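*Asks:* My questions all concern the structure below.
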Amino acid sequence: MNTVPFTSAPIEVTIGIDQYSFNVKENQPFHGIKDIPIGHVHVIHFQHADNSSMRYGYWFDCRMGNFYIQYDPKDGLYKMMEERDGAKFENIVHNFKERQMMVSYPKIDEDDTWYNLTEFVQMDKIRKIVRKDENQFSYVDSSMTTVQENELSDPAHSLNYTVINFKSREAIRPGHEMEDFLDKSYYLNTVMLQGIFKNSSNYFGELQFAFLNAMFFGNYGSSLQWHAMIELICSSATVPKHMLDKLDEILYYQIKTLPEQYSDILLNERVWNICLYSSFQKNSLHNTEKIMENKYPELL
Amino acid sequence: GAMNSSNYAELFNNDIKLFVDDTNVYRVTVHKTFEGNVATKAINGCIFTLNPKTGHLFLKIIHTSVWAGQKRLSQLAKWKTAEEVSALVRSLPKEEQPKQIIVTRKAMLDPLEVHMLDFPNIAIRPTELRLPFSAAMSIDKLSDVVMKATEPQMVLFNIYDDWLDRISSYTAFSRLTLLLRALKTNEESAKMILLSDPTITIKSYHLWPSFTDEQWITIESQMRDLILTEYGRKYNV
Ligand SMILES: CCOC(=O)N(C)c1ccc(N)cc1
(Lines of atoms letter the chains of each structure in order from A and count residues from 1; the text may use other names and numbers.)
(Lines give C-alpha, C1' and ligand atoms only; values in the text may rest on other atoms or scores of the structure.)
Protein backbone atom coordinates (compact mmCIF):
# COMPACT_ATOMS: atom_id res chain seq x y z
CA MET A 1 0.00 0.00 0.00
CA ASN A 2 1.14 3.56 -0.80
CA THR A 3 0.83 6.97 0.79
CA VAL A 4 0.22 10.56 -0.37
CA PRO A 5 1.37 12.82 2.49
CA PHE A 6 0.30 16.43 2.83
CA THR A 7 2.72 19.08 4.02
CA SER A 8 -0.23 20.77 5.75
CA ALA A 9 -3.87 21.76 5.24
CA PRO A 10 -3.98 25.56 5.58
CA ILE A 11 -7.45 26.06 4.06
CA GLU A 12 -10.66 24.22 4.82
CA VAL A 13 -11.34 21.81 1.99
CA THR A 14 -13.33 18.72 1.02
CA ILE A 15 -10.80 16.13 -0.18
CA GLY A 16 -11.80 13.28 -2.47
CA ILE A 17 -9.77 10.15 -2.98
CA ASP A 18 -11.39 8.04 -5.68
CA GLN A 19 -15.09 7.59 -4.74
CA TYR A 20 -14.49 8.62 -1.11
CA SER A 21 -14.46 12.07 0.40
CA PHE A 22 -13.91 13.78 3.72
CA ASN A 23 -13.77 17.29 5.14
CA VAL A 24 -10.64 18.94 6.52
CA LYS A 25 -10.92 22.02 8.71
CA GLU A 26 -8.81 25.18 8.34
CA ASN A 27 -5.32 24.42 9.76
CA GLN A 28 -6.36 20.99 11.02
CA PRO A 29 -3.47 18.54 11.74
CA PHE A 30 -4.08 16.59 8.53
CA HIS A 31 -1.07 15.07 6.82
CA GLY A 32 -2.41 12.82 4.10
CA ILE A 33 -3.89 9.55 2.93
CA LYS A 34 -2.37 6.13 3.60
CA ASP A 35 -3.17 2.53 2.60
CA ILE A 36 -3.85 3.46 -1.04
CA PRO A 37 -4.28 0.23 -3.03
CA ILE A 38 -1.46 -0.51 -5.42
CA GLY A 39 -2.55 -1.68 -8.85
CA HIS A 40 -4.99 1.06 -9.82
CA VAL A 41 -4.84 4.63 -10.96
CA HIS A 42 -6.22 7.01 -8.38
CA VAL A 43 -7.55 10.54 -8.27
CA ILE A 44 -7.16 12.95 -5.37
CA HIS A 45 -9.51 15.89 -5.67
CA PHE A 46 -10.42 19.09 -3.92
CA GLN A 47 -13.28 21.50 -3.42
CA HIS A 48 -12.52 24.47 -1.24
CA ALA A 49 -14.86 25.19 1.65
CA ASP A 50 -14.79 28.95 1.14
CA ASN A 51 -15.13 28.72 -2.65
CA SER A 52 -16.99 25.71 -4.16
CA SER A 53 -16.00 26.97 -7.68
CA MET A 54 -12.44 25.65 -6.93
CA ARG A 55 -12.94 22.02 -8.13
CA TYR A 56 -9.67 20.40 -9.28
CA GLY A 57 -7.57 17.27 -8.71
CA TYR A 58 -4.79 14.96 -9.79
CA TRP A 59 -4.70 11.55 -11.39
CA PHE A 60 -1.72 9.47 -10.30
CA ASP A 61 -0.33 5.96 -9.94
CA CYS A 62 1.78 5.31 -6.83
CA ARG A 63 3.81 2.82 -8.89
CA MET A 64 5.23 5.73 -10.93
CA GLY A 65 6.75 7.81 -8.13
CA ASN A 66 6.39 9.24 -4.67
CA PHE A 67 3.79 12.03 -4.69
CA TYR A 68 2.73 14.50 -2.03
CA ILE A 69 0.39 17.49 -1.72
CA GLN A 70 1.43 20.97 -0.65
CA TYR A 71 -0.73 24.06 -0.56
CA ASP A 72 0.51 27.03 -2.64
CA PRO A 73 -0.74 30.30 -1.10
CA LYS A 74 0.15 32.24 -4.25
CA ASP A 75 -1.86 30.15 -6.73
CA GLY A 76 -4.38 29.32 -3.98
CA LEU A 77 -4.51 25.59 -4.46
CA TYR A 78 -3.32 22.23 -3.23
CA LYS A 79 -0.58 21.11 -5.65
CA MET A 80 0.70 17.60 -6.29
CA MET A 81 4.45 17.29 -6.39
CA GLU A 82 6.88 14.42 -6.85
CA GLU A 83 9.60 13.77 -4.27
CA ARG A 84 12.65 12.25 -5.95
CA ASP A 85 14.52 11.59 -2.65
CA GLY A 86 13.19 8.19 -1.62
CA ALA A 87 14.63 8.07 1.89
CA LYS A 88 13.43 11.59 2.63
CA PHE A 89 9.94 10.59 1.50
CA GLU A 90 9.87 7.39 3.58
CA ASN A 91 11.10 9.33 6.63
CA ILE A 92 8.31 11.90 6.25
CA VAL A 93 5.59 9.29 5.81
CA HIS A 94 6.78 7.23 8.78
CA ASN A 95 6.70 10.23 11.12
CA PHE A 96 3.14 11.10 9.99
CA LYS A 97 1.93 7.51 10.32
CA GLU A 98 3.45 7.13 13.79
CA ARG A 99 1.62 10.29 14.86
CA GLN A 100 -1.60 9.02 13.17
CA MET A 101 -2.04 12.21 11.16
CA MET A 102 -3.33 10.41 8.03
CA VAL A 103 -6.70 9.08 6.95
CA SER A 104 -6.77 5.51 5.72
CA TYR A 105 -8.09 4.74 2.25
CA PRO A 106 -11.34 3.17 3.42
CA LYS A 107 -11.62 0.17 1.09
CA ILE A 108 -14.05 -2.56 2.11
CA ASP A 109 -12.66 -6.00 1.31
CA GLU A 110 -15.79 -7.16 -0.55
CA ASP A 111 -15.77 -3.97 -2.62
CA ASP A 112 -14.61 -3.95 -6.24
CA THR A 113 -16.16 -0.54 -7.09
CA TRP A 114 -12.96 1.26 -7.91
CA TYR A 115 -11.56 -1.57 -10.02
CA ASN A 116 -14.92 -1.73 -11.81
CA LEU A 117 -14.79 1.98 -12.59
CA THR A 118 -11.12 2.02 -13.73
CA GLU A 119 -10.64 -1.46 -15.24
CA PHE A 120 -9.40 -0.02 -18.54
CA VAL A 121 -7.93 3.28 -17.31
CA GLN A 122 -4.14 3.50 -17.59
CA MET A 123 -1.96 6.36 -16.40
CA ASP A 124 -0.08 6.40 -19.73
CA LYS A 125 -3.36 7.00 -21.59
CA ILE A 126 -4.41 9.70 -19.14
CA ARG A 127 -1.14 11.56 -19.81
CA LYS A 128 -1.97 11.66 -23.54
CA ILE A 129 -5.42 13.13 -22.90
CA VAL A 130 -4.03 15.56 -20.33
CA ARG A 131 -0.76 16.95 -21.77
CA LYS A 132 1.86 18.06 -19.22
CA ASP A 133 4.83 15.82 -19.87
CA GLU A 134 7.08 17.11 -17.06
CA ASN A 135 4.87 15.52 -14.38
CA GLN A 136 4.00 11.86 -13.85
CA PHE A 137 0.53 12.86 -12.55
CA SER A 138 -2.23 14.75 -14.36
CA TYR A 139 -4.20 17.80 -13.26
CA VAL A 140 -7.87 18.11 -14.22
CA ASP A 141 -10.43 20.68 -13.13
CA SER A 142 -14.08 21.63 -13.53
CA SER A 143 -13.56 24.24 -16.23
CA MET A 144 -11.04 22.60 -18.57
CA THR A 145 -12.42 22.42 -22.08
CA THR A 146 -11.99 19.62 -24.57
CA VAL A 147 -10.31 19.84 -27.96
CA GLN A 148 -13.76 19.44 -29.55
CA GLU A 149 -15.25 22.17 -27.35
CA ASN A 150 -12.39 24.44 -28.48
CA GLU A 151 -13.19 23.84 -32.17
CA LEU A 152 -16.84 24.91 -31.69
CA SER A 153 -9.45 28.45 -25.69
CA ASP A 154 -5.94 27.87 -24.30
CA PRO A 155 -4.69 24.68 -26.01
CA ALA A 156 -2.14 23.71 -23.32
CA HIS A 157 -4.88 23.42 -20.66
CA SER A 158 -7.29 21.23 -22.66
CA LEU A 159 -8.64 17.69 -22.49
CA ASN A 160 -7.52 15.94 -25.68
CA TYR A 161 -10.29 13.35 -25.87
CA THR A 162 -10.81 11.69 -29.23
CA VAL A 163 -13.19 13.82 -31.28
CA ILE A 164 -16.48 12.07 -32.13
CA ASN A 165 -18.82 13.86 -34.51
CA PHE A 166 -21.59 11.91 -36.23
CA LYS A 167 -21.99 14.52 -39.00
CA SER A 168 -18.37 14.68 -40.06
CA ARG A 169 -16.52 13.37 -43.08
CA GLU A 170 -14.60 11.08 -40.74
CA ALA A 171 -17.85 9.40 -39.73
CA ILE A 172 -19.44 9.15 -43.19
CA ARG A 173 -17.95 7.42 -46.22
CA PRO A 174 -18.73 9.20 -49.49
CA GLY A 175 -21.28 7.03 -51.23
CA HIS A 176 -22.42 5.42 -47.99
CA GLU A 177 -24.17 8.45 -46.50
CA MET A 178 -27.46 6.87 -45.40
CA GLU A 179 -25.79 3.62 -44.41
CA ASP A 180 -23.11 5.22 -42.23
CA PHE A 181 -25.44 7.80 -40.67
CA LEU A 182 -28.11 5.31 -39.64
CA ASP A 183 -25.61 2.55 -38.71
CA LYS A 184 -22.43 3.84 -37.07
CA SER A 185 -20.58 0.47 -37.33
CA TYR A 186 -18.03 1.75 -39.90
CA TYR A 187 -17.22 4.73 -37.68
CA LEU A 188 -16.98 2.57 -34.54
CA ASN A 189 -15.09 -0.44 -35.91
CA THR A 190 -12.92 0.85 -38.76
CA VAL A 191 -12.30 4.50 -37.90
CA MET A 192 -12.31 4.43 -34.10
CA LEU A 193 -11.42 0.89 -32.98
CA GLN A 194 -9.07 -0.25 -35.76
CA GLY A 195 -7.76 3.21 -36.65
CA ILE A 196 -7.48 5.45 -33.59
CA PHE A 197 -7.86 3.39 -30.40
CA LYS A 198 -6.37 0.14 -31.83
CA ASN A 199 -8.51 -1.95 -29.45
CA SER A 200 -11.62 -1.85 -27.30
CA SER A 201 -9.63 -1.64 -24.07
CA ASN A 202 -8.25 1.80 -24.97
CA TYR A 203 -11.74 2.89 -26.07
CA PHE A 204 -13.26 1.80 -22.77
CA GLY A 205 -10.38 3.41 -20.88
CA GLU A 206 -11.15 6.79 -22.36
CA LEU A 207 -14.90 6.29 -21.82
CA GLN A 208 -14.25 5.44 -18.18
CA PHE A 209 -11.88 8.40 -17.67
CA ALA A 210 -14.42 10.77 -19.19
CA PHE A 211 -17.15 9.53 -16.84
CA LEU A 212 -14.91 9.93 -13.80
CA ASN A 213 -13.80 13.47 -14.74
CA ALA A 214 -17.41 14.61 -15.30
CA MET A 215 -18.53 13.16 -11.93
CA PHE A 216 -15.57 14.09 -9.76
CA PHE A 217 -14.88 17.62 -11.17
CA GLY A 218 -18.27 18.63 -12.65
CA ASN A 219 -16.49 18.84 -16.06
CA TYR A 220 -19.12 19.37 -18.86
CA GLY A 221 -16.90 18.36 -21.79
CA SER A 222 -16.02 15.06 -20.06
CA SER A 223 -19.77 14.35 -19.66
CA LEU A 224 -20.30 15.09 -23.40
CA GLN A 225 -17.47 12.66 -24.32
CA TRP A 226 -18.79 9.88 -22.10
CA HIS A 227 -22.23 10.09 -23.70
CA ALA A 228 -20.80 10.28 -27.24
CA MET A 229 -18.74 7.13 -26.71
CA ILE A 230 -21.79 5.30 -25.39
CA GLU A 231 -23.96 6.48 -28.25
CA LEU A 232 -21.40 5.49 -30.87
CA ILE A 233 -21.54 1.87 -29.68
CA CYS A 234 -25.30 1.74 -29.16
CA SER A 235 -25.92 3.27 -32.61
CA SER A 236 -23.83 0.56 -34.33
CA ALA A 237 -25.59 -2.56 -35.62
CA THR A 238 -22.34 -4.60 -35.64
CA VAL A 239 -20.45 -4.68 -32.34
CA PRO A 240 -18.36 -7.59 -31.03
CA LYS A 241 -20.34 -9.47 -28.38
CA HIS A 242 -17.53 -9.16 -25.86
CA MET A 243 -17.61 -5.38 -26.19
CA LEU A 244 -21.36 -5.22 -25.64
CA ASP A 245 -21.11 -7.42 -22.58
CA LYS A 246 -18.23 -5.39 -21.18
CA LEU A 247 -20.00 -2.08 -21.89
CA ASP A 248 -23.02 -3.37 -19.93
CA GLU A 249 -20.74 -4.01 -16.94
CA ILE A 250 -18.94 -0.65 -17.30
CA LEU A 251 -22.15 1.36 -17.45
CA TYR A 252 -23.81 -0.62 -14.64
CA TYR A 253 -21.05 0.29 -12.19
CA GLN A 254 -21.05 3.92 -13.36
CA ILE A 255 -24.79 4.29 -12.85
CA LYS A 256 -24.44 2.50 -9.50
CA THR A 257 -21.78 4.96 -8.29
CA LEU A 258 -23.46 8.15 -9.54
CA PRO A 259 -24.90 10.23 -6.68
CA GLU A 260 -28.68 9.98 -6.82
CA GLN A 261 -28.99 13.76 -6.55
CA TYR A 262 -26.62 14.52 -9.48
CA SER A 263 -28.66 12.68 -12.14
CA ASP A 264 -29.99 16.03 -13.55
CA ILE A 265 -26.38 17.17 -14.28
CA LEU A 266 -24.65 13.84 -15.17
CA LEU A 267 -27.22 11.94 -17.35
CA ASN A 268 -28.45 13.05 -20.85
CA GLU A 269 -32.11 12.04 -21.20
CA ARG A 270 -31.99 11.93 -25.00
CA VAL A 271 -28.90 9.73 -25.19
CA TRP A 272 -30.02 7.28 -22.52
CA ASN A 273 -33.56 6.87 -23.85
CA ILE A 274 -32.17 6.45 -27.36
CA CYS A 275 -29.54 3.94 -26.21
CA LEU A 276 -31.79 1.85 -23.99
CA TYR A 277 -35.03 1.84 -26.01
CA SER A 278 -34.46 2.83 -29.66
CA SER A 279 -30.89 1.87 -30.66
CA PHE A 280 -29.54 -1.26 -32.31
CA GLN A 281 -28.30 -2.30 -28.89
CA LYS A 282 -31.53 -1.55 -26.99
CA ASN A 283 -31.69 -5.21 -25.85
CA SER A 284 -27.93 -5.73 -25.26
CA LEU A 285 -27.50 -3.79 -22.01
CA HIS A 286 -29.62 -5.80 -19.63
CA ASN A 287 -27.82 -4.91 -16.41
CA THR A 288 -27.59 -1.21 -17.21
CA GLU A 289 -31.21 -1.05 -18.30
CA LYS A 290 -32.31 -2.71 -15.05
CA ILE A 291 -30.33 -0.39 -12.76
CA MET A 292 -31.36 2.70 -14.78
CA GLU A 293 -35.06 1.82 -14.57
CA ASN A 294 -34.91 1.14 -10.83
CA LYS A 295 -32.71 4.10 -9.88
CA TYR A 296 -33.57 6.87 -12.38
CA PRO A 297 -37.02 6.00 -13.75
CA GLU A 298 -37.84 9.70 -14.05
CA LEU A 299 -35.12 10.26 -16.66
CA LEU A 300 -36.77 7.60 -18.81
CA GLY B 1 -31.17 29.47 -39.22
CA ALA B 2 -34.85 28.92 -39.99
CA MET B 3 -36.47 30.91 -42.80
CA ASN B 4 -39.74 32.67 -41.91
CA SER B 5 -41.82 35.83 -42.46
CA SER B 6 -39.34 38.16 -40.75
CA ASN B 7 -36.56 37.44 -43.29
CA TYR B 8 -38.82 36.91 -46.34
CA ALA B 9 -37.09 39.46 -48.58
CA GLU B 10 -33.97 37.33 -48.22
CA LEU B 11 -35.50 34.96 -50.78
CA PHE B 12 -35.09 37.60 -53.49
CA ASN B 13 -31.61 38.96 -52.76
CA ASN B 14 -28.58 38.11 -54.90
CA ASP B 15 -27.32 35.12 -52.89
CA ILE B 16 -28.16 32.01 -54.93
CA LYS B 17 -30.58 29.81 -53.01
CA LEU B 18 -32.76 26.80 -53.68
CA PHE B 19 -35.91 25.46 -52.09
CA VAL B 20 -36.10 21.66 -51.98
CA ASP B 21 -39.49 20.00 -51.55
CA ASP B 22 -39.55 16.22 -51.23
CA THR B 23 -43.28 15.67 -50.77
CA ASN B 24 -43.77 14.16 -54.24
CA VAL B 25 -40.67 11.91 -54.32
CA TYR B 26 -42.30 8.72 -53.01
CA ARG B 27 -45.88 8.46 -54.25
CA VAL B 28 -48.16 5.43 -53.87
CA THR B 29 -51.68 4.20 -54.40
CA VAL B 30 -53.05 2.00 -51.62
CA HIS B 31 -55.22 -0.96 -52.60
CA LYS B 32 -56.65 -4.27 -51.43
CA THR B 33 -55.01 -7.52 -52.52
CA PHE B 34 -56.80 -10.66 -53.65
CA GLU B 35 -56.51 -12.09 -50.12
CA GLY B 36 -57.98 -8.88 -48.64
CA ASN B 37 -54.70 -7.48 -47.31
CA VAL B 38 -53.51 -3.98 -48.28
CA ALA B 39 -50.61 -3.23 -50.60
CA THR B 40 -49.02 -0.15 -52.11
CA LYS B 41 -48.12 0.48 -55.73
CA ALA B 42 -45.56 3.21 -56.30
CA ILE B 43 -45.99 5.73 -59.09
CA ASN B 44 -43.41 8.08 -60.55
CA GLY B 45 -42.47 11.03 -58.37
CA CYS B 46 -40.27 14.07 -58.51
CA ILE B 47 -37.97 16.34 -56.50
CA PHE B 48 -39.04 19.99 -56.71
CA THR B 49 -35.89 22.13 -56.52
CA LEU B 50 -36.60 25.82 -57.14
CA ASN B 51 -34.61 29.04 -57.30
CA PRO B 52 -37.18 31.59 -56.02
CA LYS B 53 -35.30 34.57 -57.50
CA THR B 54 -35.07 33.31 -61.10
CA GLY B 55 -37.90 30.77 -61.31
CA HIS B 56 -35.53 28.00 -62.42
CA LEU B 57 -37.02 24.65 -61.49
CA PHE B 58 -34.83 21.55 -61.49
CA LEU B 59 -37.43 18.77 -61.67
CA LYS B 60 -35.74 15.44 -61.02
CA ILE B 61 -38.18 12.72 -62.02
CA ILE B 62 -38.04 9.76 -59.63
CA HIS B 63 -38.92 6.65 -61.60
CA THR B 64 -40.56 3.76 -59.72
CA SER B 65 -37.61 1.49 -60.55
CA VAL B 66 -35.51 3.24 -57.90
CA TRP B 67 -37.72 1.64 -55.24
CA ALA B 68 -37.45 -1.93 -56.56
CA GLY B 69 -36.37 -4.30 -53.80
CA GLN B 70 -35.74 -1.52 -51.34
CA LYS B 71 -37.06 -1.39 -47.80
CA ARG B 72 -38.25 1.49 -45.63
CA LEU B 73 -39.11 3.55 -48.66
CA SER B 74 -40.32 6.66 -46.85
CA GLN B 75 -36.93 6.89 -45.15
CA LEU B 76 -35.01 6.02 -48.30
CA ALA B 77 -36.87 8.73 -50.18
CA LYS B 78 -35.40 11.44 -48.00
CA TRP B 79 -31.89 10.12 -48.56
CA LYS B 80 -32.44 9.68 -52.31
CA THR B 81 -33.66 13.28 -52.40
CA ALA B 82 -30.53 14.45 -50.59
CA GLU B 83 -28.34 12.34 -52.91
CA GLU B 84 -29.94 13.90 -55.99
CA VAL B 85 -29.75 17.47 -54.68
CA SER B 86 -26.09 16.92 -53.81
CA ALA B 87 -25.47 15.57 -57.32
CA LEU B 88 -27.21 18.61 -58.85
CA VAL B 89 -25.05 21.01 -56.83
CA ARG B 90 -21.91 19.16 -57.91
CA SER B 91 -23.05 19.32 -61.55
CA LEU B 92 -23.41 23.10 -61.46
CA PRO B 93 -20.49 25.45 -62.10
CA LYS B 94 -19.06 26.96 -58.94
CA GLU B 95 -20.55 30.38 -59.67
CA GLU B 96 -24.01 28.78 -60.01
CA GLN B 97 -23.89 26.68 -56.84
CA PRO B 98 -26.29 27.81 -54.11
CA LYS B 99 -25.15 29.46 -50.91
CA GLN B 100 -28.26 28.18 -49.07
CA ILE B 101 -30.62 25.25 -49.57
CA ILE B 102 -33.96 25.66 -47.80
CA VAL B 103 -35.87 22.41 -47.21
CA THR B 104 -39.65 22.58 -46.83
CA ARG B 105 -39.73 19.65 -44.39
CA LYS B 106 -37.42 19.42 -41.39
CA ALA B 107 -36.94 15.68 -41.88
CA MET B 108 -34.77 16.56 -44.91
CA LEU B 109 -32.23 18.47 -42.80
CA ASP B 110 -30.01 15.59 -41.65
CA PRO B 111 -30.04 13.69 -44.97
CA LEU B 112 -29.12 16.82 -46.88
CA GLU B 113 -26.52 17.95 -44.32
CA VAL B 114 -24.82 14.55 -44.47
CA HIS B 115 -24.83 14.46 -48.30
CA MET B 116 -23.42 17.99 -48.42
CA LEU B 117 -20.55 17.55 -45.94
CA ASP B 118 -18.14 18.33 -48.84
CA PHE B 119 -19.78 21.82 -49.04
CA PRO B 120 -19.41 23.21 -45.51
CA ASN B 121 -20.17 26.73 -46.75
CA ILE B 122 -23.60 25.84 -48.18
CA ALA B 123 -26.11 26.49 -45.42
CA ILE B 124 -28.90 23.91 -45.05
CA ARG B 125 -31.94 25.60 -43.53
CA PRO B 126 -35.53 24.77 -42.59
CA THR B 127 -38.37 27.21 -43.06
CA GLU B 128 -41.39 28.26 -41.05
CA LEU B 129 -43.26 29.08 -44.27
CA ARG B 130 -45.99 26.59 -45.23
CA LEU B 131 -45.28 26.37 -48.91
CA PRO B 132 -47.70 24.64 -51.26
CA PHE B 133 -45.07 22.98 -53.45
CA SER B 134 -46.77 19.58 -53.06
CA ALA B 135 -49.30 20.92 -55.62
CA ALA B 136 -46.61 21.05 -58.33
CA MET B 137 -48.11 17.85 -59.72
CA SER B 138 -51.33 19.82 -60.31
CA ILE B 139 -49.50 21.76 -63.05
CA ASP B 140 -50.48 19.72 -66.09
CA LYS B 141 -47.19 19.88 -68.00
CA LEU B 142 -45.18 18.89 -64.92
CA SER B 143 -47.49 16.00 -64.09
CA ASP B 144 -47.34 14.84 -67.70
CA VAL B 145 -43.54 14.63 -67.89
CA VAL B 146 -43.41 12.82 -64.55
CA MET B 147 -46.02 10.22 -65.45
CA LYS B 148 -44.63 9.59 -68.95
CA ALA B 149 -41.07 8.99 -67.70
CA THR B 150 -39.73 5.50 -68.33
CA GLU B 151 -36.36 6.17 -66.65
CA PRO B 152 -34.78 8.70 -64.28
CA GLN B 153 -34.70 12.13 -65.90
CA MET B 154 -34.02 15.73 -65.01
CA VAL B 155 -36.23 18.36 -66.68
CA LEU B 156 -35.59 22.10 -66.45
CA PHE B 157 -38.45 24.59 -66.30
CA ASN B 158 -38.98 28.23 -65.47
CA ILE B 159 -41.97 28.10 -63.15
CA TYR B 160 -42.56 31.85 -63.69
CA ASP B 161 -42.92 31.61 -67.47
CA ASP B 162 -42.07 35.16 -68.65
CA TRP B 163 -43.50 36.98 -65.64
CA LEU B 164 -40.18 38.50 -64.56
CA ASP B 165 -40.24 40.65 -67.70
CA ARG B 166 -43.07 42.57 -66.02
CA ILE B 167 -42.97 41.90 -62.24
CA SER B 168 -40.37 41.45 -59.52
CA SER B 169 -39.36 38.06 -58.13
CA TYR B 170 -41.08 38.91 -54.86
CA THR B 171 -44.36 39.37 -56.73
CA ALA B 172 -43.77 36.34 -58.97
CA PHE B 173 -43.18 34.13 -55.93
CA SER B 174 -46.32 35.52 -54.32
CA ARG B 175 -48.29 34.73 -57.49
CA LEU B 176 -46.85 31.22 -57.68
CA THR B 177 -47.62 30.42 -54.04
CA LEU B 178 -51.18 31.73 -54.41
CA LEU B 179 -51.72 29.59 -57.53
CA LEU B 180 -50.25 26.49 -55.90
CA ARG B 181 -52.16 27.02 -52.66
CA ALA B 182 -55.37 27.32 -54.69
CA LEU B 183 -54.54 24.17 -56.67
CA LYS B 184 -53.81 22.39 -53.37
CA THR B 185 -57.06 23.55 -51.78
CA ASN B 186 -59.47 22.89 -54.68
CA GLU B 187 -57.70 21.67 -57.78
CA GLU B 188 -60.74 21.39 -60.06
CA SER B 189 -61.96 24.90 -59.27
CA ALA B 190 -58.47 26.38 -59.56
CA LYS B 191 -57.99 24.81 -62.99
CA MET B 192 -61.45 25.99 -64.06
CA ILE B 193 -60.42 29.54 -63.08
CA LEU B 194 -57.20 29.26 -65.07
CA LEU B 195 -58.71 27.75 -68.23
CA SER B 196 -62.32 29.03 -68.20
CA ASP B 197 -61.69 31.58 -70.98
CA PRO B 198 -60.77 29.71 -74.20
CA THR B 199 -59.24 32.80 -75.83
CA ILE B 200 -56.38 32.84 -73.28
CA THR B 201 -53.97 30.01 -73.98
CA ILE B 202 -50.81 28.48 -72.55
CA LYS B 203 -47.86 29.00 -74.88
CA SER B 204 -46.08 25.81 -75.94
CA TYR B 205 -43.04 26.92 -73.95
CA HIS B 206 -44.98 27.95 -70.81
CA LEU B 207 -46.72 26.34 -67.85
CA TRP B 208 -49.42 28.94 -67.14
CA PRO B 209 -51.80 30.92 -69.39
CA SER B 210 -50.76 34.13 -71.15
CA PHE B 211 -52.69 36.58 -69.01
CA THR B 212 -52.35 40.32 -69.37
CA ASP B 213 -51.46 42.35 -66.28
CA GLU B 214 -55.12 43.19 -65.64
CA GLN B 215 -56.21 39.59 -66.19
CA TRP B 216 -53.66 38.40 -63.62
CA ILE B 217 -55.25 40.76 -61.11
CA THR B 218 -58.65 39.19 -61.84
CA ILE B 219 -57.22 35.68 -61.68
CA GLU B 220 -55.42 36.39 -58.41
CA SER B 221 -58.65 37.71 -56.88
CA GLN B 222 -60.54 34.62 -58.04
CA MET B 223 -57.88 32.38 -56.47
CA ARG B 224 -58.06 34.26 -53.15
CA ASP B 225 -61.87 33.87 -53.27
CA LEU B 226 -61.50 30.14 -53.90
CA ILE B 227 -59.19 29.77 -50.93
CA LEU B 228 -61.50 31.75 -48.66
CA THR B 229 -64.56 29.88 -49.95
CA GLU B 230 -62.91 26.56 -49.17
CA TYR B 231 -61.88 27.74 -45.72
CA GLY B 232 -65.52 28.61 -44.99
CA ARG B 233 -66.68 25.21 -46.26
CA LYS B 234 -64.07 23.37 -44.21
CA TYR B 235 -64.69 25.13 -40.90
CA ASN B 236 -68.42 25.94 -41.37
CA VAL B 237 -67.71 29.69 -41.34
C1 LIG C 1 -21.11 21.54 -11.87
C2 LIG C 1 -22.18 20.50 -12.07
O3 LIG C 1 -22.27 20.26 -13.43
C4 LIG C 1 -21.73 19.12 -13.88
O5 LIG C 1 -21.20 18.31 -13.16
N6 LIG C 1 -21.82 18.97 -15.22
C7 LIG C 1 -21.04 17.88 -15.79
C8 LIG C 1 -22.33 20.00 -16.06
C9 LIG C 1 -23.62 19.91 -16.59
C10 LIG C 1 -24.09 20.91 -17.41
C11 LIG C 1 -23.29 22.02 -17.70
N12 LIG C 1 -23.74 23.01 -18.53
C13 LIG C 1 -22.01 22.12 -17.15
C14 LIG C 1 -21.54 21.12 -16.34
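We number each residue from 1, going along the chain as drawn.
Per the header of the entry, the method used was X-ray crystallography, 1.5 Å.
Positions of Cβ are set from backbone N, Cα and C atoms, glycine also.
From Swiss-Prot, for reference:
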- B:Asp21 to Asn (Swiss-Prot position 1853): Reduced growth at 30 degrees Celsius. Strongly reduced growth at 16 degrees Celsius (MUTAGEN)
- B:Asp22 to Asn (Swiss-Prot position 1854): Reduced growth at 30 degrees Celsius. Strongly reduced growth at 16 degrees Celsius (MUTAGEN)
- B:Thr23 to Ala (Swiss-Prot position 1855): Reduced growth at 30 degrees Celsius. Strongly reduced growth at 16 degrees Celsius (MUTAGEN)
- B:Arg105 to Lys (Swiss-Prot position 1937): Severely impaired growth. Reduced growth at 30 degrees Celsius. Strongly reduced growth at 16 degrees Celsius (MUTAGEN)
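Structural setting of the listed features?
*Replies:* Long-range Cβ contacts of B:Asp21 (mutagenesis position) within its own chain (separation 6+, distance under 8 Å): B:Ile47, B:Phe48, B:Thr49, B:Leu50, B:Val103, B:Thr104, B:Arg105, B:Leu131, B:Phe133, B:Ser134, B:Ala136. B:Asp21 (mutagenesis position) falls within a strand segment according to DSSP.
Annotation for B:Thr23 (mutagenesis position): same-chain Cβ neighbours under 8 Å, separated by at least 6 residues, are B:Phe48, B:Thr104, B:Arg105, B:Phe133, B:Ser134.
DSSP assigns B:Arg105 (mutagenesis position) to coil in the three-state reduction, placing it in neither a helix nor a strand.
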*Asks:* With the cut-off set at 10 Å between Cβ atoms, which of these mutagenesis positions ends up with the most neighbours? Options: B:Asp22, B:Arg105.
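*Replies:* Answer returned by the neighbour count: B:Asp22.
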